[PDB]
Every structure is written in C-alpha cells, then in structure tokens.
Amino acid sequence: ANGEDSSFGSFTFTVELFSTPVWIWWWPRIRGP
Amino acid sequence: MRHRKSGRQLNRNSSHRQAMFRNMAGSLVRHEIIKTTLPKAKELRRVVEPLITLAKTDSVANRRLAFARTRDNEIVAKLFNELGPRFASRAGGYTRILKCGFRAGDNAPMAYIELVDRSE
Amino acid sequence: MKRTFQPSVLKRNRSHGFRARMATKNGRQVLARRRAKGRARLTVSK
Amino acid sequence: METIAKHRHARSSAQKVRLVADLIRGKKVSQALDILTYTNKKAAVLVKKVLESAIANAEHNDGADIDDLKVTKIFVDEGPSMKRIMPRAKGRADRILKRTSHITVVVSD
Amino acid sequence: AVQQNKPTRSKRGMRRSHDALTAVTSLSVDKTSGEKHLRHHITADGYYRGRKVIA
RNA sequence: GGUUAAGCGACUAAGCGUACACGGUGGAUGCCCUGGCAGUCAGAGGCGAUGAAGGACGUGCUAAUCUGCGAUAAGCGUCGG
RNA sequence: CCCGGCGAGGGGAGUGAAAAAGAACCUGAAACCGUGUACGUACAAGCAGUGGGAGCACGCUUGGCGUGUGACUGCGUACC
RNA sequence: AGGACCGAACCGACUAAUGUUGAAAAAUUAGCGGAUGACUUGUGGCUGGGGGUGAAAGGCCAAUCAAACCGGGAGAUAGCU
RNA sequence: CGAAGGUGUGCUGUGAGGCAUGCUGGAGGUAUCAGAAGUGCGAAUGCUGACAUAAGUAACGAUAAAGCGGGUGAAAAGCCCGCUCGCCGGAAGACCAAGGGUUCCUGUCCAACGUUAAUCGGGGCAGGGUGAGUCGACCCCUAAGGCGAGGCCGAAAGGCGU
RNA sequence: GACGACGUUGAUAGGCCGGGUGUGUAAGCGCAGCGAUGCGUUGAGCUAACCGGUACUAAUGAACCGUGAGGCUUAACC
C-alpha cells in the first residue's frame, strides 16, 4: 500500500581527494649556519 | 587513590550532580518507580531514603527542610502526607533496585528503582 | 579570517561580464577562444 | 541437508561481525539464538537475523524439525567499501572506508 | 612514532588472539513464568524470582 | 598381583605457519566495436543588415534531459519520390 | 510462496542452453581477506633458504614409490 | 581646547599557555595598546608586472612576490642525478 | 562433439621456452617459411587503479547540563508532548542589506548524507507557498569614474578627449 | 585484568538506630526595643567518607566447567 520510492536522488555519491602542502619551520633543526 | 571515599561523581560537577539528584528524587516520589542507569540508582538511594526518614515526623521545620532539599511543594506534600505514614514502621530500605538490561542507545546498564510498597 | 573571495554580483558583472568582454578586442578574443573550445558557459553572466 | 541464508552488504566491518560469528559456530540453533540474544553487540542483531532466516528457509523450502538443526558453517566475507572523505587540519583530507561484509550462515542436521 | 617495517598478518593474528568474545553460558530460568533471563535481571515479561514486578 | 623409588614419555593450540579445497574483494586478461587515427579519389571553399556564428527562453497527451522546431513552435503549403 | 521493519538482503519456484548470465550482470587473473582439512609449533635466538633428515597424514602399491608437512642438524648478513 | 586623560563598542596584536595529522593552512584563553583622530568602517571607482603601490619591511599586488598568474616559444638547456 | 583467455597436473629441452590434457570458458585461433615492430620491466621519491599496515588504535569539533513520565515505532539518551533543571539576554533575542537560491510550509521514506542511533533533518520523493499607485527596484538627477559623434594624436592594434 | 571479603546457615554494601566529630545557640513562638537587633526556649539545629549495632533493601533455587582410579620400563618390596 505504501509503495516504493525507487528514486534515491542522492544515491550516486561522487568522491574526491585533495590536500595542501604545509609550511614547517626548520631553523633550529639546522646542523650548520 | 580514593580509600574510604564515598560518592560517585558520575562525570559531572558538584552543582550539576546536586540538581540532577534533586530532579530524580522528585520524579521517584511522584511516580514511585523510574528507570535509570544502575549507577544513578544506588546513588538515588542515599538521596531519597533520608527524605522519607525526614518525612516520618511531621513539623513545620521538617517541611521546610524537605522543601530545601526538594524545591517542590507537591513532592513535600506527598512525602509528609503519604510516604511517612506508609513507611512509619519500616527501619530503612524504602526502595528496591531491579536490574533490567542494557540501553539501546549506548549499552548502559539499566535498572528500575521503586518504593517497596507501591500500594501493593 | 577574511578570505580572498568576497562576492558582489555588480562587481562580478562589471569585471568579467559579457558586455565587459565585448568592450575590447582582447576580451572579444577571450570569447572567440571559448567558443572554439565549445564552452557551455561563455562568461560569468547569469 | 544444508540450508543457506546470507546478508550481503551488511553495514559493518568483517572483523566486528566475526567477533560474534565465532560465538555460535557449531552450536545447536536454539543455543545459538540464546547466545545471540544476550550478546551486547550491533553485529549480534545482524547475525541473529541471518540465523533466523536460515532456520525459516530450512523449515519451509526443505524438510523440518528446527529441533535438530545446528550451525554447521558460518563465515563473514568482506564486501565492497564505500570511499568517503574526512577533512583534517591544515587543508588536508583523509580517506574514510565504510567497510561492509557478507554474512553467511549454513544450517544443517 | 611509526613503524619501520610492515607487521605481518601473523603478528596481527597473534595480537588479536585476546579479542575473542565470551558467551554468557549461564541463562537462568524463572521459577514461575519459566522464561530464560539474565541472572539477577528482570525477565522480558517483567518477572523476577517468580514475582511479577513491572507489568 | 599390588606398593614405593629411579629413568624415559604420546595426548594440549590461546593463537600462528605451510600445503590443498572452497569462497569474498577486485578488476587484469582474452574476445568485441556505435569511437578514434592516417590517407587516397572527388567535391565545396565561405556565412552575415533579407540580421550570421554562438546562445537565452520556450514548444508535446505528460514535462526533467537529448534531438527537432519557433507564439503557425517534434511543426504549415506546394511540387515530386 | 517463505524469513525480514508492508525493509535491505536472502531461500525456494519459474524463464533461459546457461542465473557462480539476476541487472553491484561476458571472461574472470593478482595483491588483499576468510572457512574447512593434513602436518608442524608454547626451553627456544638472527635475510627464514638450501644440504641432510626422523616422525605423521594421504594416494598408489604390497615393503616400495609418489604427495603434503617437517622435529633435529651443517652452511648461510635481501635486491638495485 | 586637545594627533589631552581613564575606559566599553570598534580598530589592533605586546606577553604567556594551549594547539602543532589543530575547532583553525596564524586561531583560542587570560592579560595587553589606541579608543575625536596622521581614526575607523560600508558601497562604488582608479593605478598592472621591470609595472603598480609602499609613514620603507624587498612590505603588499586573490593562502603565490629580489619581479604575479594563465597560455604560448617548448620536448628551452642540463659536461648533473 | 568446445577457440582464445583463466586455473591445475604430467612430460620435455642447456636456457629464453615447448608439448599434452583435467576443470573453467563459450567463439574464435592459427603449422610452416618469410616479412614488420608501440617486441619482453622490480626498481626511475616512475604514472593510473585496486588493496594492505599502523588498528578496531587516535578522534567524534567549545567543560552552557541534564533528569524523569507519557507517545509513536521493529527498535528511543538524541524525535513529539509534559514537568523540572541549566545557559544567552547590547545576545546565543528580533528585523534587514550583501551573498545564497527553494534551504520555506505540509505529507511520506531512512539506502546514501548527518562524525553514533534515528521514528528526526537544511537529506530523498511528492504537493503547496511569495498578491503593492504608497515598501524596493525600474524611473528623473547628478559624484568619483567610464564610454565618447566630430576632433587631436599614434607603424597597425590603439591613446586622449569635446 | 588481577587480589581480598561476603551471597539468607548472611553484617558484603546501602538505608535505619545509637554515639562520636564538626559548625556553633536552627525554625516557630514569646519577651524587650520606634527600629536595626538582642534575650529565652537552647549549645540549639543540622552533621560526608568515622565507631558500635541492626536483615529494612539488594546479595535466587538453578545452570556452567572440571570426571569416572591415572603410561611404560627396570630396581627393590610385600
């Protein structure tokens, strides 16, 4: 009696992946200057 | 260490714990049986049984004390008019804890706490 | 923090809109390249 | 006679379901139902559903006598994972695997 | 902070050798209603030690 | 036969390994071609103020999308097949 | 038709040459993950093999041969 | 009266701690400076790359600056890995 | 009456390899002798896809706080109703501009999305909803500035300007 | 995790009773004072984790695991 939606207008989930380079501070790391 | 220390803090601060147990005691007096977690029972006992003991003897000062502990006049009236007379000859142990499984939402050990008479 | 994109439709159309592209021959060359590529949206005009 | 019931693409990783599956391997179906009833795991519900389905399938499509059925075989396989995204700090993004499992219960006498 | 070599599936299984669940194995039977229940717990129907307590 | 003593000692697997059997995941490989690539031969080398190229919005018995079409709107007239 | 939440999934029935061709669909490799069976493994130190080698389990055979495992032992510090 | 004083909004950013696969690709908490002025702010506009703008730090010019970004010369060149 | 491919087994050559046939597969494959090469991969912090490990570990995003009763439901810590408790109060209330673009209201559903569950939702599906002579835009007027008939300049492109 | 105590033939925990300890003379009422307040009843009332008691509440009858005389060889022994 209820029926079936059979639509799922959000079924296909598009997936990605991306990142960003990160600044690090190295000045006391140094074995030199 | 917590040697010889009594009282659960139940992941709350002091004022929150006080308010929650005031509410729970009012609820138990109102409904005579409530469903709680097992550790919140076993602590409600130490809050609600002294209330009944206080209600055993009826006086203006005692009613004011009960109002201070339970800021609800309906609860004070029920204590002093029914529960004190009902438990007048009982020497403590006015409540009963029954374990009743685990909560669906978080698997918390549940229990029923109720007054031993409940008008049976 | 304030980020670089601070939208405003009027500024958007005045800077990159269709009539702004058509005003100069370099902007008209931008439109020709986009027509040659077959872009669905020629400009920011909407 | 062996009777099979499966739950494919169950929303739970195979490790978690296997924790519960090893509880009932080789047991009589009534004992397995009790064990699953009093196990506090999400996967216990799923495995109980599959076991009940297998018992019903045996009784209906095959012969009968729930009383001499046993959990002859049980195994959980990995299903396809759904790839998702978790945003992390400093503009990074991480892969989230929403692992699923195929649950199979074989019941027999 | 992080491994220098990938651990083997053997080591993974060895670690998980303590993760096995334990069954209750100790269901009690109520004296009046006859239903199974956890020891020291209410039955599903609200009995305990043969007395209807919840209803 | 029993009882002490000395000596030696299969059976355990929480788990793990190797082999094999059967599966899962995954999508390679083979097979396929409405798609491309490079040419040969032959055309045509322009469209536009009689409003183009390219679009916007519409148009159906229904109204997302594609194709066509333009308030005469998946079409109208006429001549041929 | 049945279990299930008037689910998702599944088991039957039926179609079909084929349904482990069931739409997450031709064929289905590998990494990776499991269930079952045989053998080894809880007093023993290291590139994990190779040379020797009991014992056990299978098949053939009628003690042997083949197959798996491999206690113990000599030698042995990956590749570019 | 005041580039006057104390102090909220508002504008800054001196110290500490936390955070450092952050709640955040510069923040939070506790304090801190200015707070009628060489102030601060909305909405528009103009200046374009050896160029702009700069109370000047090689500061800023879309999280990019001792010469932006996009496309092209272009498969630059690489006695080096 | 079973090709290529896949997967085992046996035999065989000094090697790259070859041959045979069990299973799978379901339509193609090619002796021989020549001919031509996108002709052989373990490495290049190689490229693309899939799958591990750490590990069922860290974390679940402000320390303003929750407790009971009833309802619905397959299932309720989280939804609805009620009573208490707590937090903001020059805001964490109310109304807009900018920007967004149906997120608004009602009914239904719970796959995916929601850092858990979900009967709930700014999620899926369907239906509804925005009414102006006076509010705003458009419109009249101009600022900065832009464009600019002729014009003045400039190899061309174009610059400036009445 | 473990370790210890106890499970109705019971003081294991909570409550309750008595005490102690701490704070310091509750509330209500009465009196004095115009009033703030003071005084009496009154060291009163409250009192956590403490001490000594007490089955009032909870520690359920089951069920589960673990077996059924324990290898061989010699040497003495009875």
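Numbers run from 1 along the shown chain.
Method reported for this entry: electron microscopy, 2.3 Å.
Backbone N, Cα and C atoms are what each Cβ position is placed from, and that goes for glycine too.
DSSP classifies D:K90 (L-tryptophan binding site) as helix under the three-state reduction. According to Swiss-Prot, the feature L-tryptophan binding site maps to D:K90, an assignment based on experimental evidence.
Quoted from Swiss-Prot, the note on the mutagenesis of D:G91 to A, D or S is: Abolishes translation elongation arrest of SecM. All protein chains included, D:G91 (mutagenesis position) registers 11 other Cβ atoms within 10 Å of its own Cβ.
For the mutagenesis result D:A93 to S, T or V, the note given in Swiss-Prot is Abolishes translation elongation arrest of SecM.
Listed in sequence order, the residues of the same chain lying 6 or more apart from D:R8 (variant position) and placing their CB within less than 8 Å of its CB are D:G79, D:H102, D:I103. D:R8 (variant position) falls within a strand segment according to DSSP. According to Swiss-Prot, the natural variant D:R8 to C carries the following note: In strain: SK1048; decreases translational rate, tRNA binding and subunit association at 44 degrees Celsius; does not alter 23S rRNA or uL4 interactions; not erythromycin resistant.
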C-beta crowding around D:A93 (mutagenesis position), within 10 angstroms: 14
Neighbouring C-beta atoms (10 Å sphere around the C-beta of D:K90 (L-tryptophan binding site)): 9
